[PDB]
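Participant: Sharing a structure, written as structure tokens. Questions coming.
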Amino acid sequence: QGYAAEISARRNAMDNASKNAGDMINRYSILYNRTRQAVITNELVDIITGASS
Amino acid sequence: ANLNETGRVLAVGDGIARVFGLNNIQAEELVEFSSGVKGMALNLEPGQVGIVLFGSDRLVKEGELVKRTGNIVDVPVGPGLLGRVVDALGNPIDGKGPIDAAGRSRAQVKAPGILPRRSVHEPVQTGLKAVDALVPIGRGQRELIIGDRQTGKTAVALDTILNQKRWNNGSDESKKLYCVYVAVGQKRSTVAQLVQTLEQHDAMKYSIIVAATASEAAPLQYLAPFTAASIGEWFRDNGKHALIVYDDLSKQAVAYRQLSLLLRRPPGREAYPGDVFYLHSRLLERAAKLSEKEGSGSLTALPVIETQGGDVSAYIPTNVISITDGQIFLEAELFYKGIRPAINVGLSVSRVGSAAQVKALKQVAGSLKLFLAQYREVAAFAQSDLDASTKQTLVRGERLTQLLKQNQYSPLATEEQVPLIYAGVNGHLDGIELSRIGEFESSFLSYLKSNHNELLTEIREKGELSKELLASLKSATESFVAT
Amino acid sequence: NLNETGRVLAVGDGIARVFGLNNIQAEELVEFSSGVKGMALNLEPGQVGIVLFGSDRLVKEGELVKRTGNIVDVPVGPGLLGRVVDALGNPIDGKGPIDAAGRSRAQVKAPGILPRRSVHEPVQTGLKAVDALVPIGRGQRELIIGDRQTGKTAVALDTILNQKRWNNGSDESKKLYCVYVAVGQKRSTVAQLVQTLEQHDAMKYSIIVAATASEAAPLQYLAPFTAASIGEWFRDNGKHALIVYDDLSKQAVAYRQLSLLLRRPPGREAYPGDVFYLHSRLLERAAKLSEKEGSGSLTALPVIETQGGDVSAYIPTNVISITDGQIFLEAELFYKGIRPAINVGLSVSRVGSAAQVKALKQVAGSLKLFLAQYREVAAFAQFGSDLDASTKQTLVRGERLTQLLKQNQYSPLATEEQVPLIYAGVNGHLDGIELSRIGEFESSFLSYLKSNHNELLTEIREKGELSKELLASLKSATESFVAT
Amino acid sequence: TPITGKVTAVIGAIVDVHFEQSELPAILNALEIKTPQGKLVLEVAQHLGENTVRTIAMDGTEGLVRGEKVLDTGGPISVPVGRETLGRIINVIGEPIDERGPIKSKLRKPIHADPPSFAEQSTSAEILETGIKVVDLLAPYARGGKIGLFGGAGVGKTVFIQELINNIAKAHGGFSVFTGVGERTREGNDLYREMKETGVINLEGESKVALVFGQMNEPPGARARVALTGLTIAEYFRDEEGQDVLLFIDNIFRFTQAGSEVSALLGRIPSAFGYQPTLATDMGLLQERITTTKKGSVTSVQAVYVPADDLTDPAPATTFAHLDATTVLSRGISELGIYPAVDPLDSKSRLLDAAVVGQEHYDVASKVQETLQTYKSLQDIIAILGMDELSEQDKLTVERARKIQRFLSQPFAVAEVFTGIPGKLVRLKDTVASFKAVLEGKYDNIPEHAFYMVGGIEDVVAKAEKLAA
Ligand SMILES: Nc1ncnc2c1ncn2[C@@H]1O[C@H](COP(=O)(O)OP(=O)(O)NP(=O)(O)O)[C@@H](O)[C@H]1O
Ligand SMILES: Nc1ncnc2c1ncn2[C@@H]1O[C@H](COP(=O)(O)OP(=O)(O)NP(=O)(O)O)[C@@H](O)[C@H]1O
Ligand SMILES: Nc1ncnc2c1ncn2[C@@H]1O[C@H](COP(=O)(O)OP(=O)(O)NP(=O)(O)O)[C@@H](O)[C@H]1O
Ligand SMILES: [Mg+2]
Ligand SMILES: [Mg+2]
Ligand SMILES: [Mg+2]
């Protein structure tokens, strides 16, 4: 019983873990798609400045 | 041909036109080109003038005549602009003929300083159960509507305007809110279909549409919110109350970036120029409540910003958030589910509209503000326990969440709202099914209108709830809930 | 004739474009008729681009600019000791004229392949964690790197404060003279720092070269080089200087400002193409000379500041390339109590044990590698598991060794004080002691040895090494104190 | 017979003026153009050659014509200095903008001045008790020191400055100076009306504060210079009056931002992020003038905008080293309803040292910082796997950080309309004694919500009894 109590606490803690790990993947997918664009834009400003003079 | 009054075009590309001469032109003066297209004198040099076009470059050739105007960029203002749709240079585009104008304010006007203002205290009534209870907007305030693509942003502004019909038919000159809806970079059809919605609801008569749409040259879009401000300011300056809606400043900032990059200004954060904060700041600072020494007139701005994927830390979102007096933040996650208006309460604030809340709302919405931001506490940590203590909160919250849900084009009076929030706050819904909360409103409000119209008239008249009227609201709600 | 003099063509932003000056050398000092000095960095056909070492407010088109005939330089010599000067060596402590032995130029070549010797001498810092794990030798360049407010200066400062132990003696070879270069710091902070230095009586063997936040960028640019030259005097004359460059981040930034206003086409993050050379040539000057050159040393401790712990950023990568190792400081570790907030796994000293008193080397056997073992373990512990004896034994030891290496500011420790505490730690004698009592253990144990076993601490300080006779005595001493 | 030039070129805030005589106006001089309305003030920024100077305008350049006659005042923009500035409201150019006639002061000092020398530095270590718990406990401000409030949009900066004003200004002895820079005209009007309704400004008698405004409706010229006006006035009290001076700037970022709006029109190759190459030196020149000298003392509080909540942006990044105490306001903290939204860990004082605050204070502060940190080091695991996967030692230290976290929130007096709670003000000794006990684990039985938005220790006990039944 304890063991079955456990197996039903484990598939619950992990169910809630995946549901919460996916919430962080939403934060870090967006921040990434941001930081990726920012990187490219700032290298591009560097290139444009270097290309005026 | 004078070289002082007249010019010849040296070159034209990338939205700029270079003109030789115009030796008596003013910095920021409108010009007229051979073809009728107008421009602004942006940069004034030895031997040439840089002119930004208000239209396609196709419309200006090298070797062309350019005449001075004498006038700095401006628009017609006055009361004759109600029920009209102009473009950014105040040119009438509804086909309804010449604009009847009291005169011509400039596009760039300075905002009234520290002295000529008073604090906000009067309600801009939105008729939206969520806004008016939880984020009250004052007359003179600047409240930003902010949220992702397609989250009912415009809907809040629009239903606010359609709610003004209430007093904009009346005799009382002071509770009248004249409107200005500014379309920046929108589709031409959306704006035409939007007018038609102001027309049907008979709201068009007290509003003004200024439109610089998706296809129009950037400087027109850049210009549109400013020439809208001057149009609005007239009411503020003449002891009346105008509401201005900038829809949206995102697209204006985009237009302005185009202009800036074509002009080769150093691109900063997200390739916006150094001065994009300033672009908005000078705009939104022209909203004010004036002191009685200046005629008490009030401009009120509801600018719209579009976030990307819910991120409010982006450059343009944080700039305007640090200009405005609060944000109504609308959320893609709520809107997906049905909770519309999708006013994410936690992340929404009015900074000065406190004083401006109708007392009767403030009374039945007593700390509803800080409870709902805290029903959000348990509801995010209950998806962990079956607690009897914290299940009434989850059933106050859930009922209240359905109570603030609203159909569109259905704005409500103050008097219709206070008893709905009484029935919520005081728990009169706890036994009623969730799927019947929407049927409770419509049945209840009829029951109220058919019997208890004495109580409903009285909330409207006072703007307060007497202990008598609250001891009565108790009887009528318990009576209807039992049947 | 427009050879020795020229006329300003345009001016602003601390830059001046000068006509003429037809016989001026690249990098020569110039004088403006208004009083302000400057330096020629651009010699173009039409004109000379000049950066000023002050304001421009008093310069005007047409004004007359004058050759000095000299590549920028500074007064040098033991006369600068106890003094505070500006970038060009002008006295800013308002205590009158510096006396100069001579004048080194600002930009000196570094000693070559040949005039050198392997660093074999301690720069005893008196900080337990530095001296034991990341030991600094005379002639090394050791980088102090971290986010703002992590304790970078405190590391450099405690080191200066420690040299009092030797600087007060007759013996010159052991004496270590200190130069603290302030760049981009504000005046009140540099003030507050000299005030701390006088309280410990450390100013007398120091020189502050300060080019602060309000001063012309070219003053900030130049400061670390002239300070290098001021420091070089010691090295070049068989004495030993320590130079703290606090901080090279702010310097690079000035260098960037100076160059953009000269219109030199920018590079990465707008820095100048050669912003690496900027530091590489600065830091190569720090050296340990050969016998033929009198054995003098210049030890550099440059400081770098990162943003959000980003050690992959542009300048920090440059400087890490250059130095002989670094001390990494972390806010995360500072708030955990670990002070100095040294990241033991990331910090290194390439010079290594080579410049570390044998006494301390012997007691700190594999201390750093054990602390590495302690780190991996406290991560196997994190995921919730009680382990076996040996694994929880190293979990106990490393937790206390860490605590032992914690250390109050302005409290540098002598080697003969450090060796006992370490010996006590690594050999198990602390495992019996409750963790929140290790601090009080240290000072009591120290005071116990000073009064009772002074024999040993006198011997360790004298012989520098540890005979088995000193090991057996220490084992017998420590174990004795453990049983209070 | 004055020194006249003519306008050759106009772009935005930048106006190029040509001088017919070979006597050209010095850099930093104010020039003037007669307008139809009043007077447009230009400041000389550089000498372009061929008898032309480049200038920055202090107001909109609409209507300016190539040819326009330009006067040379032969001096930098001056401001009325002296006691006759108190209770008055003032332009970037000194002019009085409160309608109340002319500031009839006896003198007019330039807004550009050279910062005090190294010899003229006066270092101290004296705690400025603010009454705000987090400050007094973990990052205490310094009398004569420099205090910066970093925060993004709408996290709490202005309200924080407002409580600082309300707490320390009203009864301080010395004279205050508030300088609004690139913020809300409305906030100014709000502050003006406040100081009248608190007796700090008295129209019909004596006053304590001097007002200087250059807000976000102003051209970048005003926004660049107005911080120096405010400053110059604060220097006269410090130097020529020995006064301990309270200087308040809100917001100091808008000055750097202002300067980055002109930089390119002034013809400069941009630096990182679009900023002026002179960003650090422009800051040195301004900041290094706000300082306690031997003649007088200047405690100052400055709000620091952080753009796009990015502390690493060259602007706020550069500002950190100019400050004796920084308090950082965090959105993530504010979004939890904790206020002040102060980051207990990322906020710093020079004075958090046992010599100044007392060993006890220090020990308690450190143990509190230790506690919070251990929770923060465990966030990834709390979030994914939850509390139940921690060891019990941690589970205990976490449960205690959670309490201290809340116990650092405080009702402000000016924030009274958003909390709906009388604004408590807690003494430094009390804060120290209250946190010490919570560390000893005396109040573990007490639920978290009791520590939230209260004062000292007794208030938690009061709330704990209030909540049980
Ligand atoms: N209270 C409401 N109840 C139900 N639907 C609504 C409500 N408010 C708005 N909508 C609908 O939701 C959709 C998008 O709303 P809208 O007001 O256009 O948001 P938006 O932010 O302007 N989107 P866009 O302008 O395209 O970025 C439209 O079909 C609206 O009619
Ligand atoms: N060993 C130590 N133990 C405890 N506190 C310390 C220690 N060393 C330094 N501190 C304190 O930590 C704070 C910051 O240290 P500091 O030496 O200024 O580092 P920093 O990185 O140079 N800061 P900054 O120059 O402002 O970027 C100061 O309050 C110091 O007094
Ligand atoms: N101390 C506080 N307690 C409770 N709520 C606060 C507090 N400070 C700020 N807030 C809330 O946050 C809002 C913004 O605070 P405010 O002091 O204007 O910050 P700010 O950084 O000056 N804003 P901005 O300049 O526009 O970026 C207030 O109107 C309140 O709703
Ligand atoms: Mg829309
Ligand atoms: Mg430092
Ligand atoms: Mg603010």
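By Swiss-Prot numbering, chain B shows 60-442, 445-544, in order.
Placed from the backbone N, Cα and C atoms, the Cβ positions cover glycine too.
Feature list, courtesy of Swiss-Prot:
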{"type": "BINDING", "residues": "B:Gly206, B:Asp207, B:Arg208, B:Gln209, B:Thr210, B:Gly211, B:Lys212, B:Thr213", "note": "ATP binding site"}
{"type": "MUTAGEN", "residues": "B:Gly291 to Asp", "note": "In ATP1-2; growth-defect"}
{"type": "MUTAGEN", "residues": "B:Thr383 to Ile", "note": "In ATP1-1; growth-defect"}
Participant: Using a 10 Å cut-off, grab the number of neighbouring Cβ atoms around the Cβ of B:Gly291 (mutagenesis position), all chains included.
Facilitator: 29
Participant: Mind giving me a neighbour count for B:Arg208 (ATP binding site)? Other Cβ atoms within 10 Å of its Cβ, every protein chain shown.
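Facilitator: Counting Cβ neighbours of B:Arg208 (ATP binding site) within 10 Å gives 10.
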Participant: Can you tell me the CA-to-CA distance separating B:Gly211 (ATP binding site) and B:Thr383 (mutagenesis position), as a whole number of Å?
Facilitator: 20
Participant: Far apart in sequence but close in space: which same-chain residues, 6 or more away, have a Cβ under 8 Å from B:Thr213 (ATP binding site)?
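Facilitator: Same-chain residues close to B:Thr213 (ATP binding site) (Cβ under 8 Å, separated by 6 or more) are B:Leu253, B:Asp306, B:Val363.
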Participant: Quick check: of the binding-site residues listed here (B:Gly206, B:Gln209, B:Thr210, B:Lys212), which one has the Cα closest to that of B:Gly291 (mutagenesis position)?
Facilitator: B:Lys212
Participant: Using C-alpha atoms only, work out the spacing between B:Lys212 (ATP binding site) and B:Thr383 (mutagenesis position) and round it to an integer in Å.
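Facilitator: So the alpha carbons of B:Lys212 (ATP binding site) and B:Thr383 (mutagenesis position) sit roughly 16 Å from each other.
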Participant: To the nearest whole angstrom, state the Cα distance for the pair B:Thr383 (mutagenesis position) and B:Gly206 (ATP binding site).
Facilitator: 15
Participant: Between the binding-site residues B:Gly206, B:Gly211, where is the Cβ count within 10 Å the lowest?
Facilitator: B:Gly211
Participant: In the structure shown, which of the recorded positions B:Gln209, B:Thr210, B:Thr383 has the fewest other Cβ atoms within 10 Å?
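Facilitator: B:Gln209, out of the recorded positions B:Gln209, B:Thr210, B:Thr383, has the fewest neighbouring Cβ atoms within 10 Å.
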Participant: Going through the recorded positions B:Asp207, B:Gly291, B:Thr383 in sequence order, which have a CB under 6 Å from an atom of ligand 1?
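Facilitator: If the test is a Cβ under 6 Å from any atom of ligand 1, the answer is none.
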Participant: Taking the Cβ of B:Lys212 (ATP binding site) as centre, how many other Cβ atoms lie within 10 Å?
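Facilitator: Its Cβ has 25 other Cβ atoms within 10 Å.
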Participant: Suppose the ATP site is B:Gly206, B:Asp207, B:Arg208, B:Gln209, B:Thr210, B:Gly211, B:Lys212, B:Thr213. Which further residues of the same chain have a Cβ inside 8 angstroms of that site's Cβ centroid?
Facilitator: B:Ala214, B:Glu365, B:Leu389, B:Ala391, B:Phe394, B:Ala401
Participant: Anything from the recorded positions B:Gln209, B:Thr210, B:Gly211, B:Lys212, B:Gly291, B:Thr383 with its Cβ under 6 A from ligand 4? List those in sequence order.
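Facilitator: So the answer is B:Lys212.
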Participant: For B:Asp207 (ATP binding site), what residues in its own chain, 6 or more apart in sequence, show a Cβ-Cβ distance under 8 Å?
Facilitator: B:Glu365, B:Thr366, B:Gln367, B:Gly368, B:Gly369, B:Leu389, B:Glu390, B:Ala391
Participant: Name the secondary structure element type, per DSSP in three states, that contains B:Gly206 (ATP binding site).
Facilitator: strand
